[PDB]
Amino acid sequence: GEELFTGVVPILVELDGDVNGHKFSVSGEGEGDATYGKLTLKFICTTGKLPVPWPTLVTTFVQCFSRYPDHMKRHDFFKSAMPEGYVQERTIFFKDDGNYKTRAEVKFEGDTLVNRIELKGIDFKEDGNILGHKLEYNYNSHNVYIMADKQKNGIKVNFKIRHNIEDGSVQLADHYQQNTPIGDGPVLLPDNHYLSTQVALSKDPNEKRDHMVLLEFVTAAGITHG
């Protein structure tokens, strides 16, 4: 439901992770203002040092906060599934390295939008850009393509993240994503389109824990018909 999102809504994020056996947990919190496609979040690794670079988990850590222009409202699958929510699953293939498989439930719990995640990563090279922490602490702007998948009453999403490497090169991370409603009510299955997202990463100067502050703007685009 769109109106659930007309103002600022609190967000909670919980991630339980295991990559090549390094177990870690992260908690996040912040707010989303979909009117402006704006998210402001802070994440903390609560199990010590984060075993993979922060930027690699950005996409894992709430597309219901995208700003869908009015003329695109009927294509907003994400809001349409709330408040009961949707399950979001991905496989993220890091080029020439291992991969992440994640499963999440994004739904309201009270007046808070919560994204609860499980991530397992495998086949990472002990010394590659990921486990070797060679990725820079920045993020590029990307387009996220969305298509309906009527069979599963959800959408399929595909995009490739370009993570800057410390050498000047780029580590690609190919995202295969699927979302399905948790509820039984009808949800909106959209026509193809995309989301344009900009992400800013920073640090909280008062925090001793390994953490990440993330501010993002995300907007839907691509449809001028109907």
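To match Swiss-Prot, the residue numbers of chain A are left as they are there, and the shown ones run 4-64, 68-232.
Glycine residues also receive a Cβ, built from the backbone N, Cα and C atoms like all the rest.
Features of the protein shown, as given by Swiss-Prot:
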| type | residues | note |
| --- | --- | --- |
| MUTAGEN | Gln69 to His | In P4; leads to no detectable fluorescence. In mut2.2; shifts fluorescence lifetime from 3.03 to 1.94 ns; when associated with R-30 and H-145. In mut3.3; shifts fluorescence lifetime from 3.03 to 1.88 ns; when associated with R-30; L-46 and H-145 |
| MUTAGEN | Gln69 to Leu | In RSGFP4; increases fluorescence and shifts the major exitation peak to 489-490 nm; when associated with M-64 and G-65 |
| MUTAGEN | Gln69 to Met | In Citrinine; leads to excitation and emission peaks of 516 and 529 nm, respectively; when associated with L-68; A-72 and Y-203 |
| MUTAGEN | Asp103 to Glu | In mut1.27; shifts fluorescence lifetime from 3.03 to 2.85 ns; when associated with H-145 |
| MUTAGEN | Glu222 to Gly | Suppresses the 399 nm excitation peak, leaving only the longer wavelength peak at 475 nm |
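Sequence features, as recorded in Swiss-Prot, placed on the structure.
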| residue | record | contacts (Cβ under 8 Å, 6+ apart) |
| --- | --- | --- |
| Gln69 | mutagenesis position | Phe84, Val150, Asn185, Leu201, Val224 |
| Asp103 | mutagenesis position | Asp129, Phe130, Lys131, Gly134, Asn135, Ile136, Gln177 |
| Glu222 | mutagenesis position | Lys41, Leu42, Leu44, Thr203, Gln204, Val205, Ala206 |
